[PDB]
Amino acid sequence: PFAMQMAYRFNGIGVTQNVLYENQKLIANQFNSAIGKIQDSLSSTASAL
Amino acid sequence: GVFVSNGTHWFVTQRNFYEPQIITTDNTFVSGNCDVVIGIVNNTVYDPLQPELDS
Amino acid sequence: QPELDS
Ligand SMILES: *[C@@H]1O[C@H](CO)[C@@H](O[C@@H]2O[C@H](CO)[C@@H](O)[C@H](O)[C@H]2NC(C)=O)[C@H](O)[C@H]1NC(C)=O
Ligand SMILES: *[C@@H]1O[C@H](CO)[C@@H](O[C@@H]2O[C@H](CO)[C@@H](O)[C@H](O)[C@H]2NC(C)=O)[C@H](O)[C@H]1NC(C)=O
Ligand SMILES: *[C@@H]1O[C@H](CO)[C@@H](O)[C@H](O)[C@H]1NC(C)=O
């Protein structure tokens, strides 16, 4: 499952895996907003390519 | 490791090899209560100290 | 600390 994979990936950077399970919806919201900001600041005329 | 289940009983294994064991308080740690984890499961956590030690 | 008491 995806949440268990992300919890194991928090162990690699030195955070215990209960920090993901206790903050799962906040982390999902921050990811879903960061992808949208990537899409916004790419869709406009900021030629980063 | 991870928690697994053979259909009825719950074990704990390592991630890269199947080697199940009995869930005690030496394979686990405790942080919080059971109303914030999405997908929690009722089971028994065995204690390796009380049933052998009385005196 | 207290839990060896019988
Ligand atoms: C799931 O694991 C449990 C734990 O080993 C199995 O229970 C054992 O079943 C055997 C039958 O072959 C008995 O001799 C043991 O005494 C049982 N152990 C305990 C602690 O009850 C159970 O059979 C497994 N289930 C499946 C479907 O494999
Ligand atoms: C897991 O265990 C808890 C603790 O017994 C269960 O919570 C109880 O559930 C019953 C039935 O819904 C309620 O009548 C009790 O008031 C609950 N007690 C507490 C302290 O929450 C929970 O339902 C169990 N979950 C499963 C899937 O078995
Ligand atoms: C996991 O998915 C099933 C359907 O595939 C769903 O019924 C269940 O509620 C899901 N588990 C959780 C904890 O939401």
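All residue numbers given for chain B refer to Swiss-Prot; the residues shown span 1093-1147 in order.
Placed from the backbone N, Cα and C atoms, the Cβ positions cover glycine too.
Quick look at what Swiss-Prot annotates:
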VARIANT   B:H1101 to Y  In strain: Theta/P.3
VARIANT   B:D1118 to H  In strain: Alpha/B.1.1.7
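You'll find the Cα of B:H1101 (variant position) roughly 18 Å from the Cα of B:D1118 (variant position). Here the Cβ of B:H1101 (variant position) has 11 other Cβ atoms within 10 Å, regardless of which shown protein chain they belong to. Residues near B:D1118 (variant position) in space but far in sequence (CB under 8 A, at least 6 apart, same chain), listed by position: B:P1140. B:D1118 (variant position) carries neither a helix nor a strand DSSP state and counts as coil.
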